[PDB]
Amino acid sequence: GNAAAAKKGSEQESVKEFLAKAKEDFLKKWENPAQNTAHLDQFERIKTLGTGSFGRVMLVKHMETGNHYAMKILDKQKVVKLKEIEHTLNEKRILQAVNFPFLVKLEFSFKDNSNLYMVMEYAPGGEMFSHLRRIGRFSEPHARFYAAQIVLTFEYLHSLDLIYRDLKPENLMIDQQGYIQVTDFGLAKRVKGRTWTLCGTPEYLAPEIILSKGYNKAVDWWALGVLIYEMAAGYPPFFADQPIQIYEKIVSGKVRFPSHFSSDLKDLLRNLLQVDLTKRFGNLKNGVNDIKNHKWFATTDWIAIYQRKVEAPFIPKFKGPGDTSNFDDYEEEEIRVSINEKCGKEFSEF
Amino acid sequence: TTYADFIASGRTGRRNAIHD
Ligand SMILES: CC1(C)CCCN[C@@H]1c1ccc(O)c(C(=O)c2ccc(C(=O)N[C@@H]3CCCNC[C@H]3NC(=O)c3ccncc3)cc2)c1F
């Protein structure tokens, strides 16, 4: 008992001081972002690892080092057209300012007449999504290894007044050591107080988002619950062929658990997936600590997860640099840069 | 079972976010 009360009552002082120093580092790069730290022709383009609304992420090779990265290429023109300037600007501004062991590191970013570019660390493990579906589901200890990384990641982002808004296996890359690197900060926003945009993945949307209520940090804790349920079950708690059926399941107030879920899991999950904001874990007087101290996390050495001293229960096949076996195949499109600058004013700060 | 209902649905693929 008493050794864990000196350990617990001291871990917390280290954490209060870690976070303060993290808020300073973040604020420095947030009030003064790095711009134009590379150029397109410095990388060879090999293969598409993924796509989104305005372009794609590609495996690329930096010719001076031969280091492989993942480059996100967005077409400025489609961004303007879809009225997402602000969201694309938040994404880069936030990635370039953040810093944590489970956040994808942004190395360089730049722009040319046509496109925006973000060059990030390559995670050759591919997305959690891909191994979750292949295998069916993860065991609770396997799910918990991942969940703990998400819990601390949000503790970080929320301390920075950030909200992530797109938790789901698709956005959780697996690195060479089997740990998580969260990507796709397209929906992230720095915010004190309330925000209103209806966005996110249907399955992971919190009720107060569906109901146009105006919402905060807490929608991320709802999402953590959806993630832990999907990881542990092989399917999400709310699904259906049409989104409008998903939304009504989410607001009904009601969830069913597989017979294989432990009681501790079910109880952690009943408190994350709580419609009543006064009752949802992550959102009470004690905050994240209600989740950390929950019985399901009894085996979790929170400090050892931060320091990556715990064994990943799943280290992927690593067939050397520049290999993409852990990724799906996509149609390739040639990158075309124009001789005319598009949307210069709209993207000045990028 | 709930797992067969899921596998037979159209939400087992890579999922896109919305923007209302
Ligand atoms: C938030 C949405 C998605 C809502 C719908 C409208 N567009 C929005 C939106 C907002 C910001 C954006 O930057 C974009 C994009 O255009 C965009 C463009 C490309 C990608 C993309 O390829 N990301 C891949 C694949 C999708 C799933 N997440 C994994 C991601 N891959 C990686 O990030 C990766 C990192 C490291 N090593 C390998 C891979 C994602 C988003 C974007 F589409």
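Residue numbering for chain A follows Swiss-Prot, covering 2-351 in order.
How was it done? The header gives X-ray crystallography, 2.5 Å.
Note: Cβ is positioned from N, Cα and C throughout, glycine not excepted.
What Swiss-Prot says about this one:
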MUTAGEN   A:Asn3 to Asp  No myristoylation
ACT_SITE  A:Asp167  active site, proton acceptor
DOMAIN    A:299-351  domain 'AGC-kinase C-terminal'
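Counted within 10 Å of its Cβ, the other Cβ atoms near A:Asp167 (active site, proton acceptor) come to 21, all protein chains included.
Each residue of the domain 'AGC-kinase C-terminal' (A:299-351) gets a DSSP state, and the totals for helix, strand and coil are 5 helix, 0 strand, 48 coil. Same-chain residues at least 6 positions away in sequence with a Cβ under 8 Å from that of A:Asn3 (mutagenesis position) are not found in this chain.
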